[PDB]
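J.: I have a structure I would like to understand better, so I am pasting it below and will then ask my questions one at a time.
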Amino acid sequence: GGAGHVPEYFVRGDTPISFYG
């Protein structure tokens, strides 16, 4: 839910689109 260091969520197998905040 943001753009920090750790990913928040993932897609169906590829790469995340978001990070902590």
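Here chain A follows Swiss-Prot for its numbers: 38-58, in order, are the residues you see.
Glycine too: its Cβ is placed from the backbone N, Cα and C atoms.
Straight out of Swiss-Prot:
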type	residues	note
MUTAGEN	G41 to S	No change of RNAP inhibition but loss of bacterial growth inhibition
MUTAGEN	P44 to A, L or V	No change of RNAP inhibition but loss of bacterial growth inhibition
MUTAGEN	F47 to I, M, R, S or W	No change of RNAP inhibition but loss of bacterial growth inhibition
MUTAGEN	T52 to G	No change of RNAP inhibition but increase in permeation into bacterial cells and bacterial growth inhibition
MUTAGEN	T52 to A, F, H or L	Increase in bacterial growth inhibition
MUTAGEN	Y57 to F	No change of RNAP inhibition, and loss of bacterial growth inhibition
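Map these features onto the structure and tell me what's around them.
T.: Same-chain residues at least 6 positions away in sequence with a Cβ under 8 Å from that of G41 (mutagenesis position) are, in sequence order, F56, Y57, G58.
Around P44 (mutagenesis position), the same-chain residues six or more apart in sequence whose CB sits under 8 Å from its CB are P53, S55, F56, listed in sequence order.
Neighbours of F47 (mutagenesis position), defined as other CB atoms within 10 A of its CB across all chains, total 11.
DSSP assigns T52 (mutagenesis position) to coil in the three-state reduction, placing it in neither a helix nor a strand.
The Cβ neighbour count for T52 (mutagenesis position), using a 10 Å radius and every protein chain shown, is 7.
The local packing around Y57 (mutagenesis position), expressed as other Cβ atoms within 10 Å of its Cβ over all shown chains, amounts to 11.
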J.: Tell me, by DSSP, whether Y57 (mutagenesis position) is helix, strand or coil?
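T.: Looking at the DSSP assignment, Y57 (mutagenesis position) belongs to neither helix nor strand, so coil.
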